[PDB]
Amino acid sequence: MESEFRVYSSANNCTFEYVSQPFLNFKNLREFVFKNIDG
Amino acid sequence: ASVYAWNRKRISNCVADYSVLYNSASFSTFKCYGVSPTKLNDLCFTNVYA
Ligand SMILES: *[C@@H]1O[C@H](CO)[C@@H](O)[C@H](O)[C@H]1NC(C)=O
């Protein structure tokens, strides 16, 4: 059971929020590419 | 809200249909400064402060 969130202490000025569908021996291989091009 | 404590709603990441507001008969003042109502339905903006 997930009952511990300790990643931040505050959130002051939000510009953008987006809630989406979930993306997700070792059995799974997850490849991701993150790019910042022209904003 | 009261004018001293005016509510501010930030509007982002959606489709803004301004013709529903402009063609309503329920508004007495619809004075736009810096832009015309006819091209509001064409232009695109980063954020809307209400
Ligand atoms: C960002 O937040 C601080 C305090 O939370 C505030 O003083 C400042 O005006 C805010 N700036 C914008 C652009 O919202």
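Since chain A takes its numbers from Swiss-Prot, the residues it shows come out as 153-176, 185-199.
Looks like electron microscopy, 3.0 Å, at least that's what the header says.
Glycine is treated like the rest: Cβ placed from N, Cα and C.
Remark: A:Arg190 (mutagenesis position) has A:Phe175, A:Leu176 as non-local neighbours, by Cβ distance under 8 Å and separation of at least 6 in sequence. According to Swiss-Prot, the mutagenesis experiment A:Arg190 to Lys carries the following note: Partial loss of biliverdin affinity.
Per Swiss-Prot, natural variant A:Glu154 to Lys is noted as: In strain: Kappa/B.1.617.1. Listed in sequence order, the same-chain residues six or more apart from A:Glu154 (variant position) with CB atoms under 8 A from its CB number zero; the list is none.
Annotation of the natural variant A:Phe157 to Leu in Swiss-Prot: In strain: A23.1, Omicron/BA.2.75. Taking the Cβ of A:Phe157 (variant position) as reference, no residue of its chain lies under 8 Å away while being at least six apart in sequence.
Variant annotation in Swiss-Prot: A:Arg190 to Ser, described as In strain: Gamma/P.1; the structure shown retains the original residue.
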